[PDB]
Amino acid sequence: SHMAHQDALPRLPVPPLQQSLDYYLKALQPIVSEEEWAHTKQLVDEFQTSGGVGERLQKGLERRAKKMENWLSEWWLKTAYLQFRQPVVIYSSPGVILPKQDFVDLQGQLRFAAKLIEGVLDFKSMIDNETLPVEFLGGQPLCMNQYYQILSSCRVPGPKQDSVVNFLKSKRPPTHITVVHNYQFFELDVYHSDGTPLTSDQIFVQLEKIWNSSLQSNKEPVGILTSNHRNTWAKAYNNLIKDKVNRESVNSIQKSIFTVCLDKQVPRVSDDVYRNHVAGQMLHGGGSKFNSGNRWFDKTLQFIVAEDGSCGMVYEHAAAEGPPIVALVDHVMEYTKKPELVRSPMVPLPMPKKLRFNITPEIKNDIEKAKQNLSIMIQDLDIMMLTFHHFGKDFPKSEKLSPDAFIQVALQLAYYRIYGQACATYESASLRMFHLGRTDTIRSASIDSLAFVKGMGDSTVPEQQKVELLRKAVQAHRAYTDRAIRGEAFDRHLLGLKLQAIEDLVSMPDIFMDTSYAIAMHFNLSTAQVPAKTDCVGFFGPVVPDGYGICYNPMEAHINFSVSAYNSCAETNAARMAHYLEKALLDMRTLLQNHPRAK
Ligand SMILES: CC(C)(COP(=O)(O)OP(=O)(O)OC[C@H]1O[C@@H](n2cnc3c(N)ncnc32)[C@H](O)[C@@H]1OP(=O)(O)O)[C@@H](O)C(=O)NCCC(=O)NCCS
Ligand SMILES: CCCCCC(=O)O[C@H](CC(=O)O)C[N+](C)(C)C
């Protein structure tokens with residue numbers, strides 16, 4: 001970002017070896033057997049002995065930190081995304097459900113879309129001018145690098161690994177966005193010759209031309225190709241761009257500031273599954289027969305505007321994290337609520353260029369294969385959207401407890417109630433207080449949380465006694481959270497030690513081939529909090545076949561929840577997990593209310 005600000009930021013540290021290993025052993029106690037823990041304990045001692053393997057790997061990481069801006073940056077981006085070969089849809093690209101808008105006709109839909117585009121361009125002005133306000137977390141300045149990765153960027157299919165292109169700072173920065181309607185892409189300039197951005201009224205006029213130039217959905221949904229396996233898409237992509245026209249259209253899409261998807265009307269569904277269907281529409285598009293072909297999942301930022309008033313977005317994870325994305329959302333949404341002023345008669349405008357695609361028998365086959373693949377993915381995705389209206393951050397705070405920790409502890413309780421045991425739990429932690437920092441792992445399953453979930457369901461433990469255990473678990477989780485954001489967690493560290501071993505060309509350390517580590521890294525619960533002023537909520541698929549994907553936005557009086565699971569695993573059920581979570585939160589409130597502290 002603004003290089004001045006970035007330079008004053010501390011560099012991602014490398015936690016002490018013995019410290020991280022100690023935290024690791026503690027986080028394992030609640031998720032592994034005594035026999036397994038005892039063995040790991042032995043591997044740890046040997047691993048960190050003087051003159052041992054761990055010490056050499058640690059030294060390597062410290063050297064890496066001295067010759068790079070962030071010793072973790074490239075490794076993370078690579079292992080977490082660029083090398084992740086599964087489809088980006090559902091398994092990687094997070095989806096976001098925004099507050100439903102009130103437009104009831106085409107003009108209204110296009111009206112909001114125009115306002116949204118203008119709001120994004122407004123936010124972009126701060127990025128180009130580097131005037132974007134500095135943010136804080138834990139009272140520390142935060143990295144703003146992510147904001148210069150979301151716009152005018154795109155992921156690119158690679159035979160072995162993927163790459164990312166960013167034109168935000170190219171010789172002549174893109175001044176156009178891409179609009180998709182009925183699977184057809186259009187190149188739309190949102191800036192005038194002089195350099196000033198088009199007005200909402202002006203953008204609206206352009207969207208109309210675009211909409212009328214693609215009234216029928218007869219064209220092939222070429223964009224659905226971006227939802228297939230990366231290896232398959234890499235090859236299909238290479239073929240697709242062999243045509244001059246096709247390559248030209250793709251280039252326009254990749255360079256576009258961002259994409260706006262004008263989704264078509266979808267079959268009315270039951271009211272008890274409506275929100276789940278809107279979440280699916282934002283995450284994957286619903287299917288090849290709906291709006292899945294009306295997208296380009298390699299594009300970093302995709303804003304979706306439904307015909308029935310619904311709206312949201314889906315973004316490619318290799319670019320940024322949640323906070324930056326939601327920050328842009330809060331600004332855009334708040335912008336669409338701003339009144340109108342200058343309604344002067346706008347001057348004529350050019351016809352948005354239509355990014356055509358020359359289909360061939362081979363390309364057609366690729367599209368069909370993509371449809372088939374996407375159909376399987378969607379059929380296996382189990383989503384449950386839960387709006388916890390009972391309460392929000394308000395109650396936990398009135399109890400002098402961290403809301404997020406309260407929620408995480410509630411999730412642990414809910415899981416234990418269902419399966420009778422704890423499980424490796426992952427909660428995203430922001431490392432933005434460090435230059436180029438992304439995230440680390442907060443492990444919600446601990447000695448204190450397990451002690452709580454056990455005593456909580458113990459009909460032989462005094463209700464007041466469960467209160468102490470509850471507060472202790474919450475405090476323990478808050479402590480872990482504070483350490484994580486300060487670069488004191490151990491997950492990314494341990495990952496670094498393993499990649500370092502690989503780089504040092506030494507045999508894989510036993511500690512990394514240990515069963516305990518496999519268990520610890522197999523997150524049956526993958527979660528993250530998406531704080532936002534806008535009453536929205538994010539969602540993503542589970543990270544493992546037998547796990548859940550839980551995302552939430554804690555508001556003051558309520559909490560927006562999203563729970564995902566796979567139908568391939570009979571042991572998991574999104575609705576059930578959501579219900580136990582809701583009940584878990586309530587029971588914890590009841591417990592605390594039944595035993596006030598003040599007198
Ligand atoms: C882990 C994380 C979410 C915790 O955030 P947090 O703001 O500390 O969450 P908390 O629940 O502790 O605090 C929320 C509110 O409760 C309050 N609070 C916390 N502890 C409290 C206490 N003991 N008593 C009273 N109030 C308390 C906070 O002041 C805050 O108040 P606000 O509503 O006025 O802002 C954050 O540190 C982080 O890392 N976020 C990034 C996650 C991410 O990257 N997500 C996207 C992944 S792609
Ligand atoms: C709208 C975005 C909601 C959060 C998505 C998220 O948490 O992505 C995580 C990023 C990280 O922790 O590195 C990964 N995860 C989805 C697997 C938790």
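Just so you know, the numbers here start at 1 and follow the chain as drawn.
Per the header of the entry, the method used was X-ray crystallography, 2.1 Å.
Including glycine, each Cβ sits where the backbone N, Cα and C put it.
In the three-state DSSP assignment, the secondary structure recorded for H317 (active site, proton acceptor) is coil. Proximity of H317 (active site, proton acceptor) to non-local residues of its own chain (separation of 6 or more, Cβ distance below 8 Å) is seen for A80, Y81, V88, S92, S93, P94, given in sequence order. The active site, proton acceptor annotation in Swiss-Prot covers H317.
Counting only same-chain residues at least 6 apart in sequence, those with a Cβ under 8 Å from the Cβ of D404 (CoA binding site) are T481, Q529, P554. Swiss-Prot lists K393, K397, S398, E399, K400, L401, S402, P403, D404, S430, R478, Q529 with the feature CoA binding site.
According to Swiss-Prot, the feature (R)-carnitine binding site maps to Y426, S428, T439. Within 10 Å of the C-beta atom of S428 ((R)-carnitine binding site) sit 19 other C-beta atoms, taking all shown protein chains into account.
For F539 to A (Swiss-Prot position 565), Swiss-Prot lists a mutagenesis experiment annotated as follows: Increases activity towards short-chain fatty acids. Applying an 8 A CB threshold to same-chain residues 6+ apart, the list for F539 (mutagenesis position) reads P94, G95, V96, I97, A279, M282, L283, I383, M385, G549, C551, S562, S564.
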Next item on the list: Give me the Cα-Cα distance between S402 (CoA binding site) and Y426 ((R)-carnitine binding site), rounded to a whole Å.
Entry: 18
Notebook entry, point to check: Of the binding-site residues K393, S398, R478, which sits closest to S428 ((R)-carnitine binding site) by Cα distance?
Noted result: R478
Check: Taking the centroid of the Cβ atoms of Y426, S428, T439 as the (R)-carnitine site, which other residues of that chain lie with their Cβ within 8 Å of it, listed in sequence order?
Finding: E427, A429, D440, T441, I442, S526, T527, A528
Margin query: According to DSSP, does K400 (CoA binding site) sit in a helix, a strand, or coil?
Written below: coil
Notebook entry, point to check: Of all the binding-site residues here, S398, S402, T439, which one's CB has the most other CB atoms within 10 A?
Noted result: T439
